[PDB]
Amino acid sequence: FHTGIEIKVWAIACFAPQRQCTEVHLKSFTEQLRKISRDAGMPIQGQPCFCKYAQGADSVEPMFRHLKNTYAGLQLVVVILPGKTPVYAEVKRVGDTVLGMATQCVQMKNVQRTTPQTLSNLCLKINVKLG
Amino acid sequence: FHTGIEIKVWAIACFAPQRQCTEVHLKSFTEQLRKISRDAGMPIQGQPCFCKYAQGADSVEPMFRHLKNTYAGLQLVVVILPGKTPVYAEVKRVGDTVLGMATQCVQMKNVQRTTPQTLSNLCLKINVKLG
Amino acid sequence: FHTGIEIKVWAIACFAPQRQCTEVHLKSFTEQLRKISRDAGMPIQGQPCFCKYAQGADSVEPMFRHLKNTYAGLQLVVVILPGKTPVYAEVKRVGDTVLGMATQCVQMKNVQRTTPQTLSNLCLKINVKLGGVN
Ligand SMILES: O=c1ccn([C@@H]2O[C@H](COP(=O)(O)OP(=O)(O)OP(=O)(O)O)[C@@H](O)[C@H]2O)c(=O)[nH]1
Ligand SMILES: O=c1ccn([C@@H]2O[C@H](COP(=O)(O)OP(=O)(O)OP(=O)(O)O)[C@@H](O)[C@H]2O)c(=O)[nH]1
Ligand SMILES: O=c1ccn([C@@H]2O[C@H](COP(=O)(O)OP(=O)(O)OP(=O)(O)O)[C@@H](O)[C@H]2O)c(=O)[nH]1
């Protein structure tokens, strides 16, 4: 576990349908993630600079280029996926091999209803990636 | 206080529920404990060789037997307790009398919410036991 | 450097909070100071007669008056400070000019994490201060 990580600039891109993963699910998940990451010594220091819905793998590269071109110092994009989807491969293609943007994916079902264990799982993955 | 102690091989046995005491709580606690123990000259070196959840006093002896048989040179088992529980008495019976394995219990609340004072308390007890 | 020093009656006053300078920090620092001072022939002997936390410059004079009255033959008060603080000036006012008590200050960072070099720095300062004095 890495100490001294602070996440100051981050975004959320939700590829799950809004009707299944609503704004209140996203805001609850956001605040619960911020709380446990601060508890663990990896504080997420503010609200995401960007939190929007996207549909389809075709939206990945334009949205990520937009993020890179709009938010200086972006550290992480949290990507909500609706189950198994071709969106995953495209997010990793653009993030890992095109633009060099750290991404962390999370399943829609763990945003609709968080648990401490699944928030912990996400925190540890982020800590490894940014550490 | 005894100088010259080095804790190379150690384990965590968490008898508190994972939903209350998550993996990222355990890993963050571990790093804070490593830091203060190193500063005080009794370094708890490396990650634990073993870190697993269990439930119930009846799980103590099977788990501790596995630890003793599996990790030669094991020096300490850190045991996380869910409040007041028969787990404590069984940990002391199995550790001190049945198997001969040094153990140090810590309350779940002090893993969920670490403070320098409670980490210091833990180091001093570990120092007495291993010194 | 004076040979033949034996520091038998000494105290610790910690003006940094316990949250910063914990019990295990104090006890580790004490044992490591005891070991190096013995090896260098100026042994700081035994546990301190007094080891307590306090806060603020106003707490200095009551505590030092208590120390002077309670522990006859007190040779040294080791004073742990968080850094720059008005407590330092008060420690030296009360110790040097009011009560005539030897004090040696140490920064809390060097109690939180001792090193041989900073323990040596402290022993040399104590040796100058107490060597030859009565
Ligand atoms: O189609 C998919 C694929 C994956 N996922 C979910 O994405 C999450 C993994 O998302 P990650 O961001 O961790 O991908 P990664 O493993 O490639 O990152 P590295 O640490 O290896 O660099 C997992 O939770 C998985 O269930 C989906 O939800 N749908
Ligand atoms: O039922 C209990 C009993 C004890 N404990 C917790 O065990 C911890 C002590 O854990 P120890 O490992 O230090 O037990 P010990 O026998 O070696 O030390 P002493 O108690 O004799 O001083 C304490 O922090 C206590 O809160 C429980 O949580 N539940
Ligand atoms: O405000 C302060 C002042 C000093 N100190 C620390 O006190 C230590 C020295 O404390 P001393 O106890 O050795 O003072 P002194 O006899 O040398 O008196 P003068 O030199 O001022 O005449 C030094 O290590 C310094 O960092 C503080 O921590 N805070």
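Heads up, chain A uses Swiss-Prot numbers, so what you see runs 442-572.
For all residues, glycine too, the Cβ spot is worked out from N, Cα and C.
In Swiss-Prot this protein carries:
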MUTAGEN   A:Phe470 to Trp  No effect on binding to the 7-methylguanosine cap of mRNA or inhibition of translation
MUTAGEN   A:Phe505 to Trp  No effect on binding to the 7-methylguanosine cap of mRNA or inhibition of translation
Report the same-chain neighbours of A:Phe505 (mutagenesis position): residues 6+ apart in sequence with Cβ closer than 8 Å to its Cβ, ordered by sequence. A:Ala454, A:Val518, A:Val532, A:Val535, A:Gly536, A:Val539, A:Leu540, A:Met542
Inside 10 Å of the Cβ of A:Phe470 (mutagenesis position), count up the other Cβ atoms and send me the figure. 24
